[PDB]
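What follows is a short report on a single structure.
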Amino acid sequence: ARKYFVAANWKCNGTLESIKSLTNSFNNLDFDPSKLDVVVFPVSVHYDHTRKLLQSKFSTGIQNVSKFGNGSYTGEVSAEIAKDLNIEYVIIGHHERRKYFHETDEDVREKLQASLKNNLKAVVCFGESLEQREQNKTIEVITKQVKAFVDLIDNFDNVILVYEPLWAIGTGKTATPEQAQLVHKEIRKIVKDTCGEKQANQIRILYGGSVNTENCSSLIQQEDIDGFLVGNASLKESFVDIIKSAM
Amino acid sequence: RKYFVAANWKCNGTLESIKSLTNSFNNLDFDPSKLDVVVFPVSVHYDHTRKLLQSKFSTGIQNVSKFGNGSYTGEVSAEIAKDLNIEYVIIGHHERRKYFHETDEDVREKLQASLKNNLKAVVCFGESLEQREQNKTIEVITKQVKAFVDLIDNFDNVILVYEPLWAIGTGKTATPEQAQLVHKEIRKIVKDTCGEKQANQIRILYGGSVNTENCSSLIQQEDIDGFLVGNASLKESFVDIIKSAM
């Protein structure tokens, strides 16, 4: 059975003081890390502070990684550097980076390749827009996005997929847990056909739409939803209840 | 003007190499009231680097968000930098303009965010080989500088960097004389846009290839106030580059 995977994407939020308060509350939750993956993704400059405050039961990662290796790439953080610091996970292809920083499918591929080369675990995001869904292009879009990078996966425990329903993020539309489930099943089928049956049954596929204390249980109970990449709710002490839903 | 020597480590370093390097740096006795010496490590290396370096060394980061706090996965806001007392930011480095399509408008917005949050900004610009061969150096640099220069309200807090892109990875070499002329041109641009007192106050650093051999010939130029140093700043011999400014 697939190990559930609950992730906190803090995005560009936090102070030293707020993180101290939040991590303390997180540490009060007793869970078994051998049965459940719980991963926190602070801002890069907060990583050291965050890692030191969180008990080891929480895994940690960064919100982005360079497509380039070490060298003359001012402002970038390489996979090699992340590995040397024992940073376990990286987020790749978050829709915000695709949107504001024009990250492409090829950038995502190259980031994944670098991450795996340096023995990092990767949380890889993709998903279709409102226009794409309205044109009935969900499967076509996700197929292309997944096929951009899927052949790079060797160990299907170490790459975790995230479906972001962009059509339901800042559009006024909302995704039901069932509608998420339908796409998740479709994603798993794509992995099945591009990679293999065993591989597909192994891979974690997370929901990356709006997740809160009220809807997390309805989401996690869906057969092909293996967890979540959680936004604003993960900046709240009540995030522990979101973790509880996967326990 | 107070000389300014900056180590741009770019995307380089390990916990162990930084331990070794910062230790060698600490061995240099300099007066931080006489010259600024700023180290720019990778974001995830900032805490390690700040802790290891003695208080005489200033520190910064190699990039900052044009956006504030919020839903900008992967970005570091000026607000976050301020909360950590990260003193300096590099803005507009040609590598970010090249690989990440950072624009003049991006540079302006990043400068604005930085100043709003009391960050000191090291702002980079420079012309390509094609632009120089077409005698567009002044035109190009004027446009790049004018993208942001009206935001400077304190001329100690913004530091300019001329990157001779025409002499970076092209096989071409910039002489200290050539660098000085551009710096002179840049200071005149700042005079035209901000005033004489302001132009005479602002640091303008050389961002071309700087090493232990050439550093003195560059900093002794009238309008070159220091450097943003690249791979030479990953060496223990970087102390000798600092010495050229002492």
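In chain A, numbers come from Swiss-Prot; the residues present are 2-248, in order.
Note: Cβ is positioned from N, Cα and C throughout, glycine not excepted.
Residues or ranges marked as active site, electrophile by Swiss-Prot on the basis of sequence analysis: A:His95. Positions annotated as active site, proton acceptor by Swiss-Prot: A:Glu165. Taken from Swiss-Prot, the feature D-glyceraldehyde 3-phosphate binding site applies to A:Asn10, A:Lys12, A:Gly171, A:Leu230, A:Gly232, A:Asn233. As a published mutagenesis entry, A:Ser73 to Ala appears in Swiss-Prot alongside the note: 3-fold decrease in substrate affinity; when associated with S-96. One mutagenesis experiment named in Swiss-Prot is A:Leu167 to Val, and its note says 3-fold decrease in substrate affinity; when associated with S-96.
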Minimum Cα separation from A:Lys12 (D-glyceraldehyde 3-phosphate binding site), reported as the residue among recorded positions A:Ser73, A:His95, A:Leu167 that achieves it: A:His95
Three-state secondary structure, which DSSP defines for A:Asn233 (D-glyceraldehyde 3-phosphate binding site): helix
Inter-residue Cα distance where the pair is A:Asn233 (D-glyceraldehyde 3-phosphate binding site) and A:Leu167 (mutagenesis position), in Å: 16
Residues near A:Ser73 (mutagenesis position) in space but at least six apart in sequence (CB under 8 A): none
Farthest-apart CA atoms of A:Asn10, A:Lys12, A:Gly171, A:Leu230, A:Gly232, A:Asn233, residues recorded for D-glyceraldehyde 3-phosphate, distance in Å: 17
Rounded Cα-Cα span from A:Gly171 (D-glyceraldehyde 3-phosphate binding site) to the residue listed as 'active site, proton acceptor', Å: 12
Sparsest-packed among the recorded positions, when each Cβ's other Cβ atoms within 10 Å are tallied, from A:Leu167, A:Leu230: A:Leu167
Recorded positions (A:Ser73, A:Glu165, A:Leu167, A:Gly171, A:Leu230) in Cβ proximity to chain B, threshold under 8 Å: A:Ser73
A:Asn10 (D-glyceraldehyde 3-phosphate binding site) - helix vs strand vs coil (DSSP): strand
